[PDB]
Amino acid sequence: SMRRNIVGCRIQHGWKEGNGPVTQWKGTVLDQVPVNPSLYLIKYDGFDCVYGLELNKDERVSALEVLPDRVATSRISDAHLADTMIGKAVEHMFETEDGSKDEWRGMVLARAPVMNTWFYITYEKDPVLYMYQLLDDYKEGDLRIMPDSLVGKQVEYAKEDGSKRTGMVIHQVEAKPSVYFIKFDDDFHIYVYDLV
Amino acid sequence: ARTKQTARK
Ligand SMILES: [Cl-]
Ligand SMILES: [Mg+2]
């Protein structure tokens, strides 16, 4: 029945998959999904993806603890660049284990909630939700901007494979309304798809 | 540049 509002809170919890040991996780709750309020979006410390978990319902979660810690509010370093980067196609430079350069095409989706200096981004070749402090990358020349309802509905993604994935559209990107977030039943990532 | 994290699963 009763639940506290945990958006903006730091949490820690255990996680158990199958027959493995419980593993320990610490993160920040970014959002509670309006079309499915059981579903929270979480950024875990040291992991780049944004995850969707039904924190209070998922039997894989244990020992859920809400900390009193307050996430610090910083003002972003360049409001203009921050605002105008939203919705843009980008080339985002990474380097890999061998130390060689590795450029990924992506799209900046939104400022992250809660963690004020972070941005939601997704990639052509890895279309799940990521979060980074992209102004840092931009300043270093590692992020270049390229020149240029369904929400709440149950959908499925069909393959030539023959099987399909079932999920729900959970968000429409304000800056790019043809783009949506999807939560699939079998998966804790948040998928990003252009549905027009 | 940032390092890309190892793919999970
Ligand atoms: Cl690419
Ligand atoms: Mg390329």
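Our numbering is plain: 1 for the first residue shown, then up by one each step along the chain.
Every residue, even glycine, has its Cβ placed from backbone N, Cα and C.
Annotation of the published mutagenesis A:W15 to A (Swiss-Prot position 62) in Swiss-Prot: Decreased binding to histone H3 trimethylated at both 'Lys-4' and 'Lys-9' (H3K4me3K9me3); the original residue is retained in the structure shown. All protein chains included, A:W15 (mutagenesis position) registers 18 other Cβ atoms within 10 Å of its own Cβ.
Among the mutagenesis results in Swiss-Prot, A:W25 to A or R (Swiss-Prot position 72) has the note: Impaired binding to histone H3K4me3 and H3R8me2a and impaired ability to activate the Wnt signaling pathway. ecreased binding to histone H3 trimethylated at both 'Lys-4' and 'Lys-9' (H3K4me3K9me3). The residue drawn here is the original one. Residues within less than 8 Å, Cβ to Cβ, of A:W25 (mutagenesis position) and separated from it by at least 6 positions along the same chain comprise A:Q12, A:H13, A:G14, A:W15, A:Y44.
What Swiss-Prot notes for the published mutagenesis of A:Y44 to A (Swiss-Prot position 91) is this: Decreased binding to histone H3 trimethylated at both 'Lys-4' and 'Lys-9' (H3K4me3K9me3).
Under its mutagenesis annotations, Swiss-Prot gives A:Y51 to R (Swiss-Prot position 98) the following note: Impaired binding to histone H3K4me3 and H3R8me2a and impaired ability to activate the Wnt signaling pathway. In the three-state DSSP scheme, A:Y51 (mutagenesis position) is classed as strand. The C-beta environment of A:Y51 (mutagenesis position), restricted to residues of the same chain at least 6 apart in sequence and closer than 8 Å, consists of A:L41, A:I42, A:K43, A:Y44, A:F188, A:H189, A:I190.
Mutagenesis annotation in Swiss-Prot: A:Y51 to A (Swiss-Prot position 98), described as Decreased binding to histone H3 trimethylated at both 'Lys-4' and 'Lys-9' (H3K4me3K9me3); the structure shown retains the original residue.
Swiss-Prot gives this note for the published mutagenesis A:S62 to A (Swiss-Prot position 109): Impaired phosphorylation. Residues near A:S62 (mutagenesis position) in space but far in sequence (CB under 8 A, at least 6 apart, same chain), listed by position: A:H13, A:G14, A:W15, A:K16, A:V22.
Taken residue by residue with DSSP, A:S77 (mutagenesis position) is part of neither helix nor strand, so it is coil. Listed in Swiss-Prot is the mutagenesis experiment A:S77 to A (Swiss-Prot position 124), annotated as follows: Impaired phosphorylation.
Per Swiss-Prot, mutagenesis A:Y123 to A (Swiss-Prot position 170) is noted as: Impaired binding to histone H3K4me3 and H3R8me2a and impaired ability to activate the Wnt signaling pathway. Impaired ability to activate expression of pre-rRNA. Cβ environment of A:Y123 (mutagenesis position): A:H92, A:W104, A:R105, A:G106, A:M107, A:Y130 lie under 8 Å away, each six or more residues apart in the same chain.
Swiss-Prot documents A:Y130 to A (Swiss-Prot position 177) as a published mutagenesis change and attaches the note Impaired binding to histone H3K4me3 and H3R8me2a.
Annotation of the published mutagenesis A:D137 to A or R (Swiss-Prot position 184) in Swiss-Prot: Impaired binding to histone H3K4me3 and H3R8me2a; the original residue is retained in the structure shown. Counting only same-chain residues six or more apart in sequence, the Cβ atoms lying under 8 angstroms from the Cβ of A:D137 (mutagenesis position) belong to A:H92, A:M93, A:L143.
Its Cβ placed at the centre, A:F188 (mutagenesis position) has 17 other Cβ atoms within 10 Å. Among the mutagenesis entries in Swiss-Prot is A:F188 to R (Swiss-Prot position 251), noted as: Impaired binding to histone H3K4me3 and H3R8me2a and impaired ability to activate the Wnt signaling pathway.
Secondary structure at A:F188 (mutagenesis position), taken from DSSP and collapsed to helix, strand or coil, is coil. When each of the mutagenesis positions A:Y44, A:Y130 is scored by how many other Cβ atoms sit within 10 Å of its Cβ, A:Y44 comes out lowest. Straight-line distance between the Cα atoms of A:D148 and A:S149 is 26 Å, even though 16 residues between them have no modelled coordinates.
In sequence order, the mutagenesis positions from A:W15, A:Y51, A:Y130, A:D137 that place a Cβ under 8 angstroms from a chain B Cβ are A:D137. In this structure, A:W15 (mutagenesis position) is part of a beta strand by DSSP.
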